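Below: one structure, written as structure tokens.
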There are 2 protein chains.
Amino acid sequence: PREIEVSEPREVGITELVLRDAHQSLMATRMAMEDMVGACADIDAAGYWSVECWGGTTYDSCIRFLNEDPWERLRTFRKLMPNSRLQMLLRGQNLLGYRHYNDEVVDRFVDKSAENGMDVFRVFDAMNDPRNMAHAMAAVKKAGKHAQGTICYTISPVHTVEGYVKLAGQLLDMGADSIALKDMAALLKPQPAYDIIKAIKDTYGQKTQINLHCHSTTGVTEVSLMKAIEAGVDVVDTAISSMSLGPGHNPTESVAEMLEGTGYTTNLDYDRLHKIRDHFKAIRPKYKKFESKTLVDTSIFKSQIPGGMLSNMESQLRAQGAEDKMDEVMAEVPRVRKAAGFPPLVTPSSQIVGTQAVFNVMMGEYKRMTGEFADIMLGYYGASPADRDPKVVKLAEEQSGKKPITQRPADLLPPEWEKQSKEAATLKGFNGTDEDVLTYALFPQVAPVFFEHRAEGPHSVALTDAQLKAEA
Amino acid sequence: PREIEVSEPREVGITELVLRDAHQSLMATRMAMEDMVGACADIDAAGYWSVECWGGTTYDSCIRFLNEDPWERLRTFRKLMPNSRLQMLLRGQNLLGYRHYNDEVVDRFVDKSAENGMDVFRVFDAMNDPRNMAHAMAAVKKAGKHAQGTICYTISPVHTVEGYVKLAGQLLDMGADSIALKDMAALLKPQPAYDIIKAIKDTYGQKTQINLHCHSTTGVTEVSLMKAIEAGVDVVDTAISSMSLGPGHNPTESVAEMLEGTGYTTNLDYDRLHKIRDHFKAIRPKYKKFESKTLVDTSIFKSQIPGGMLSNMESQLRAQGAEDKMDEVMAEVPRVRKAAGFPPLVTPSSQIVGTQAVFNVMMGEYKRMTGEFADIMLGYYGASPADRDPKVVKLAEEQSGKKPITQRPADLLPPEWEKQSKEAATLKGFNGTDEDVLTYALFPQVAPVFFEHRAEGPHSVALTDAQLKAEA
Ligand SMILES: [Co+2]
Ligand SMILES: [Co+2]
């Protein structure tokens, strides 16, 4: 009988994700605003450390499918949840956009987010390249808001506890007010959860604030949450029980209840949590057309491939006849990833790698690369966790005509704000605010159609109470 | 920074529940035999410590809804899973029946179960009265099979770690080959899971075999499983991922994967587990008409009332108009339970207490008691964990005319085998075996209808592949 050191009795902070990541993961970010605002009061009085309610795919979803202005959604939340720390997910130099943007666009986006009420900015990069997060972090500090540097967790031959402790130091070196360990594919097991959270605390000290964001996709992360807390994690992200599990997250009430008697405790009001649970439990059924159909999947521990990525490929394979070659492409991924430097397999890396893996089982190994893949191999998306296969790099140099870069990609981007400003100002509907110019800069394709319909007001693509009853 | 003692690195045994409890909890025990046998080979080679595949509600379900002979199902499993230890759930002196039976019926039932292949018998009692489990345990030892004494976990003012360690000793005192901690309502939290499993091991020694059966109804039991393993639990019950969570159990693959690096390990073959997962993942959809619609519910931690019990009452309340008195009956339960001696709230105690609670909010407090309730208060179902309110006892004595007893109820039951034998032998279809006589003794009402249709062969009340496609 050995022994395990655990942190002193203490409160554990909880961030509620129901308003953003939960519906983004369980119902394709289609959650309408009218189905959320009725819980904002209770959520505000629940006792959460922070409430994730913006950023991520919600901006896209708002203008693309709900005819809703993300900014207006941010202002209503700021108003309905006055005492809460609002939190968002922002993908560094990419913001919530489709590409890297010149620093001047980042400054404004952060600026307006803060100005409209955002308090905590979780800045992250798919490649885990601290340089892509650098300027975003700065803008956040400039606006006097909380800058949370993010480490996208993943499993690979080059990812080690030491490798994560180093990244933490870089994030702190660039002024991170706290470090977020983000595990979107529920790959973080219990021992690793404990060792990593302990290693960071031991190296930079107990005052270092760390927030653990784990999905429940594989079904082992709630145990990791307990281990992270024993290791001393400061805040853990959860989703209200009526909106949890599956590709979602662990249950807030479940994570709050499991601690009774451990010496660890949460600052949550269970009666409030109970109102928020019922609120979404009544609403969720209307979103049945967008739910996933797998509650637990551990396959990723053997294949390194996340369901969303696996399926996306399977379709590409049928849409091209002989898909049965799935077994072949499922074996090419590991090799393609390695070539790219073992980037964490999250959007967009996951589709970039997945797709390329197909063009390797199809035409031939790198006989032809997509423009996106070539861009990763050449460094236009940043630095990889491990050096990329010089061979495949050269091949990309020859197939693209672009030369490899190794410095922060945005270092080559020219000012564009003025160019954006003018362009958006010619679209019917444009209201003149920077907010709208950002909308156009982030979604050039949708900004037009949205600016023209916005006056109609937001909508819902969910079933109506009528459609619901008429179905069953 | 304090420290927590954990058991030495070691293998943890796993019992698969997919074949019995999983479908009993997720799809009203309607799982057809033709939808299970195709996984028996893989399940047999998976590496499970035991495979729960009989007993519980499956006997009833077989003869009542599937026109299937439980005994034939037991013989096919014994044949398709030759190298596995088969396990079942048997409710002591009640067997799988509707009442206590004279010892001679228990002897035969166990006898035939063993003779038809059952290896591990999990004997338990709703009231946790060791005397009701006593003879069943004996019969199991007589037949040279594994006798697992069961402790139904629950939370109440009189249930303590000490109180459970005592029960364990009684179970061992009556020859238990191992102790099963059964938590049907997912009430077992992590610290309690650790303390109880440690207290038992510390008191009777490390060789004492303990199996932990936890449901996932509240969403905190997988963390309890980790704590039980650190405390030294020997075997934990899980359900294959495509048939888990909700009122079900934790995911077998999830519980197997979360241990990597802890020093704890399982003896499971992940590829086999992968075939069993897909097998049930393809079949499960056909049982959609019987699924529950709540994945996580922690309400029971505040109300002591399990969803199934809560709903059952709510219907009784509407079926009697003013149900809105739910808030009243939900407050009477605690008081009614206390009166009965705080019995664990599982079948049948839960309905007996729930119903009576209504007749207390309706007619008046105990103005009228059901015959079942009177029976609990008088002791015809056995001893309660804590002494019953002498007042309410007297009231039952007066309303029933029955006198209170305190000795094992079966001590007053006369031989009945011969009486059963004759009676069943007059039913059209009866095949003459003791097996059939038992069927009649356990389900007098159904034995007739089943004995007459059995020749038609088993059926399925699930959707057909055709009905499935035609629906969506
Ligand atoms: Co997430
Ligand atoms: Co059970």
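Note that chain B carries Swiss-Prot numbering, so the residues on display, from first to last, are 3-474.
Method of determination (from the header): X-ray crystallography, 2.5 Å.
Note: Cβ is positioned from N, Cα and C throughout, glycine not excepted.
DSSP gives B:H215 (Co(2+) binding site) a strand state. Long-range Cβ proximity for B:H215 (Co(2+) binding site), meaning a same-chain Cβ under 8 A and a gap of 6 or more residues, is found for B:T17, B:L19, B:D23, B:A182, B:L183, B:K184, B:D185, B:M186, B:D239, B:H251. Per Swiss-Prot, Co(2+) binding site is recorded for B:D23, B:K184, B:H215, B:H217.
There are 23 other Cβ atoms within 10 Å of the Cβ belonging to B:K184 (mutagenesis position). Secondary structure at B:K184 (mutagenesis position), taken from DSSP and collapsed to helix, strand or coil, is strand. Listed in Swiss-Prot is the mutagenesis experiment B:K184 to A or E, annotated as follows: Loss of activity.
Under the heading of mutagenesis, Swiss-Prot lists B:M186 to I and annotates it as follows: Decreases activity by 98%.
Cβ environment of B:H217 (Co(2+) binding site): B:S27, B:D185, B:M186, B:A187, B:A188, B:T223, B:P249, B:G250, B:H251 lie under 8 Å away, each six or more residues apart in the same chain. The Cβ neighbour count for B:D23 (Co(2+) binding site), using a 10 Å radius and every protein chain shown, is 28. Packing around B:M186 (mutagenesis position) is summarised by its Cβ count: 23 other Cβ atoms lie within 10 angstroms of its Cβ, all protein chains included.
Annotation note: B:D23 (Co(2+) binding site) sits in a helical segment as assigned by DSSP. Same-chain residues with CB within 8 A of the center of the B:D23, B:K184, B:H215, B:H217 CB atoms, the Co(2+) site residues themselves not counted, are B:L19, B:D185, B:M186, B:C216, B:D239, B:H251.
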